[PDB]
Amino acid sequence: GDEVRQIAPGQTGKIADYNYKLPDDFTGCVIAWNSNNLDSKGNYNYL
Amino acid sequence: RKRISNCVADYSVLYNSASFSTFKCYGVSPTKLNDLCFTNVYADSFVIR
C-alpha cells in the first residue's frame, strides 16, 4: 500500500525502477483500492 | 550537526535500504549521488513527532 505513490510519471524507487516503470510522458489513469478483505490471509503468493 | 569530510560516501546502500520510510532529495537526484561529489556533507539527525 505504501508503494502506490511510486506508480506515477517522473517517480523513482524500488518499485518505480525495478519491477514496474512508467514513462515520464505517461498519459492515462491509475486506479487502486485496498484488498485487505480479499487478498490478505498469510498471503505469500505475491512477490 | 556532524561534519563529514575526507571520506568516500556510498549513497547507493542508503538509497536501496528499505529501512527508511521517506528518502526524498531536493537539489540533487538520489541516483546521481554516487557520481558527483561535494566539499563536505552534514548529517543533522533528530527525532520529532
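The numbers used for chain B are those of Swiss-Prot, and the residues that appear cover 355-403, in sequence.
How was it done? The header gives electron microscopy, 2.7 Å.
Cβ coordinates come from backbone N, Cα and C, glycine included.
Natural variation at this site is recorded by Swiss-Prot as B:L368 to I, annotated: In strain: Omicron/XBB.1.5, Omicron/EG.5.1. Look at B:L368 (variant position): DSSP puts it in a helix.
Among the sequence features in Swiss-Prot, the natural variant B:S371 to F is noted as follows: In strain: Omicron/BA.2, Omicron/BA.2.12.1, Omicron/BA.2.75, Omicron/BA.4, Omicron/BA.5, Omicron/BQ.1.1, Omicron/XBB.1.5, Omicron/EG.5.1.
For the natural variant B:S373 to P, the note given in Swiss-Prot is In strain: Omicron/BA.1, Omicron/BA.2, Omicron/BA.2.12.1, Omicron/BA.2.75, Omicron/BA.4, Omicron/BA.5, Omicron/BQ.1.1, Omicron/XBB.1.5, Omicron/EG.5.1. All protein chains shown were included, and the count of other CB atoms within 10 Å of the CB of B:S373 (variant position) stands at 6.
Secondary structure from DSSP puts B:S375 (variant position) in coil. Counting every protein chain shown, 6 other Cβ atoms lie within 10 Å of the Cβ of B:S375 (variant position). In Swiss-Prot, the entry for natural variant B:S375 to F states: In strain: Omicron/BA.1, Omicron/BA.2, Omicron/BA.2.12.1, Omicron/BA.2.75, Omicron/BA.4, Omicron/BA.5, Omicron/BQ.1.1, Omicron/XBB.1.5, Omicron/EG.5.1. The structure shown retains the original residue.
Proximity of B:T376 (variant position) to non-local residues of its own chain (separation of 6 or more, Cβ distance below 8 Å) is seen for none. Under the heading of natural variants, Swiss-Prot lists B:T376 to A and annotates it as follows: In strain: Omicron/BA.2, Omicron/BA.2.12.1, Omicron/BA.4, Omicron/BA.5, Omicron/BQ.1.1, Omicron/XBB.1.5, Omicron/EG.5.1.
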